[PDB]
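I have placed the structure first, in the form of structure tokens, so that the comments after it can refer back to it.
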Amino acid sequence: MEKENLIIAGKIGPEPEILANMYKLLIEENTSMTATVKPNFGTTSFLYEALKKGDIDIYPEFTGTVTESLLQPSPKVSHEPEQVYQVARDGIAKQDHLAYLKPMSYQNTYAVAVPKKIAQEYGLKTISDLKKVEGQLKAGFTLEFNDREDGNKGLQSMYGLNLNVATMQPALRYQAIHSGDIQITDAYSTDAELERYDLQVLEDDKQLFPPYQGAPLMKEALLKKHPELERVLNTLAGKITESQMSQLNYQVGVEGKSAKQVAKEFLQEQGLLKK
Ligand SMILES: C[N+](C)(C)[C@@H](Cc1c[nH]c(=S)[nH]1)C(=O)O
């Protein structure tokens, strides 16, 4: 009896796909449940609305994104990642009755990024330094980063930056910065393209960006129905360095390895999955 099947969705990129396959591998080995991974399912609002609607069951959400985008009104949080997790976990349970499991170790932040040659040429070390050259350089940003208070709106409001911005599809912005259509983009800190393309990350000197650590987000009612999901997925909690996650993103995203295979090999190596 009772092989219930779980929809596990990613945001856009190798990393949510890798994390979703990690959830699927853990759930299938350790529970009576199957999982289906939905790669590139959405951006943050679509995953969040789909999770509330029951059109998906689990996706990885990140701690500053719960506080900054999902919680309304957004709370004023410290820059300590542990405190930022507890605010995100308690807030989203209160607001929406989502259960937000314990975060992994690594942070994947938004990172205002330029070519290394561009930072050398224009004296750019911090995000404040872009105010020197905000009429000399063009940015390409993801639409959600433009849409987000901790994104380009934060670049305006906290930094006073009015960048010349083209909106980009997320899968195209790294190639645009690498080819030279743009000179600034909203990198993600564990993205393999940062090292691959010799991008240098501008320092967040006013600290616009909160901590972002990933964790499973699910409805409380699913976790009431399947309380073993908490023990099983919290295997990942406090685990996976930034350097480990970047290499997994390289394996899927750059070497074109399948995300289930990269996920399963990592968890086996890490002692978290069989064989
Ligand atoms: C991890 N992150 C860098 C903090 C972002 C990345 C992201 C936002 N939208 C999509 S798609 N990806 C997020 O998940 O909110």
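Residue 1 is the first one shown; counting continues down the chain.
Going by what the header records, the deposited coordinates were determined by X-ray crystallography, 2.4 Å.
Cβ coordinates are placed from backbone N, Cα and C, and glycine is handled just like the others.
Swiss-Prot gives this note for the published mutagenesis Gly13 to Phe (Swiss-Prot position 244): Disrupts ergothioneine (EGT) binding. Binds EGT 100-fold more weakly. May have a global impact on overall structure. Experimental mutagenesis at this site is recorded by Swiss-Prot as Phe62 to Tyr (Swiss-Prot position 293), annotated: Disrupts ergothioneine (EGT) binding. Quoting Swiss-Prot on the mutagenesis of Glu144 to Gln (Swiss-Prot position 375): Disrupts ergothioneine (EGT) binding. Binds EGT 500-fold more weakly. Experimental mutagenesis is annotated in Swiss-Prot for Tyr188 to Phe (Swiss-Prot position 419), with the remark: Disrupts ergothioneine (EGT) binding.
When Cβ atoms from all protein chains are considered, those within 10 Å of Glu144 (mutagenesis position) total 21, not counting its own. Considering other CB atoms within 10 Å as the measure, the emptiest surroundings among the mutagenesis positions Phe62, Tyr188 are those of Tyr188. A Cα-Cα distance of 13 Å separates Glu144 (mutagenesis position) from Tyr188 (mutagenesis position). Its Cβ placed at the centre, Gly13 (mutagenesis position) has 20 other Cβ atoms within 10 Å.
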